[PDB]
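**Student:** Below is one structure. I have some questions about it.
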Amino acid sequence: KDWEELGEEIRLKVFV
Amino acid sequence: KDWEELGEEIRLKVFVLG
Amino acid sequence: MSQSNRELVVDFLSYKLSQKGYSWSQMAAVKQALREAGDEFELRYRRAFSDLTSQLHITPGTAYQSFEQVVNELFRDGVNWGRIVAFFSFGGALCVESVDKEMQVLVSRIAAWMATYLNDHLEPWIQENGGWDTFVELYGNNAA
Amino acid sequence: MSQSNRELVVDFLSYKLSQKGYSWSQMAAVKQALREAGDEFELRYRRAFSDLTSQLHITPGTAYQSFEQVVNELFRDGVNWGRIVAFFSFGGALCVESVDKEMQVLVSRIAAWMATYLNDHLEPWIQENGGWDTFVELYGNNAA
């Protein structure tokens, strides 16, 4: 059931 | 001269399985 | 004259351009941005992604069930660009595992499953979120 | 397009497989080996290569003459794999230099010049030396 969690947890470096 | 000279030299690494 | 000579040249040129922050085309920019996002994802969340990927036991009779299940989990709570990147990385690991395991026939099927899910279930969200062009502005590295 | 979504999947999968020593297809194995070989040539011949590359002074009016002069010089004493690889690298560097200088229009033109040169002047030799399959054997990186 952690693919749900992983999906909420993932962040990418982002161009700001 | 120079591109022909470079052309004559080129060696890259090869999978010499020998 | 030979289509394949042209495709070899275009691939190489697209590569050397990408290495300097340039793109053969918009589509080449989206490809490279996705490649790099996949690598970033894989590196940042290696631990978690190794754990979940290893729970899988791939077979031809059950590979689709597994794909379907992970992907619905991944997108249970909706869609982000992060979940999209993970979806690609997941598909890539499934392909590598299938090859490692002598089930090459799955590679082509996995590709089809991915393309279908993207076309039928992600494309509406993608487009409402400024398309892949926005993915590229957000997460690409290119000089743009 | 559903075609372009398919192409994105294929590109991503092809990359992931390549990272792990596998190939989407024979064409992908050729492309990948030529990418690596280009990289290696540019490492091994940085000084001479960047030297001759810096003297080009690309212009739109002069770019074709510069291309064709360099390639006739490079293959004056015949064809071999190393020269083929320098040929690809040369074209990549001309594309990069064109984009550096805001002459992006030259990029497709240069791909066209390369594909036809490959097709007409290099291909027969290539096929008499076992084709691109020989190149991947000797220069590629692949698993076994």
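Residues displayed in chain C correspond, in order, to Swiss-Prot positions 1-26, 83-200.
A Cβ is built for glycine as well, from the same backbone N, Cα and C atoms used for every other residue.
Listed in Swiss-Prot is the mutagenesis experiment C:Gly138 to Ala, annotated as follows: No heterodimerization with BAX. Record note (Swiss-Prot), mutagenesis C:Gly148 to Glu: No heterodimerization with BAX. The unchanged residue is displayed.
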**Student:** Taking only the Cα atoms, work out how far C:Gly138 (mutagenesis position) lies from C:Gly148 (mutagenesis position), in Å, as a whole number.
**Tutor:** 15
**Student:** Within a 10 Å radius of its Cβ, which of these mutagenesis positions (C:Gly138, C:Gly148) has the fewest neighbouring Cβ atoms?
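**Tutor:** The mutagenesis positions C:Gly138, C:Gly148 were compared, and C:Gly138 has the fewest Cβ atoms within 10 Å.
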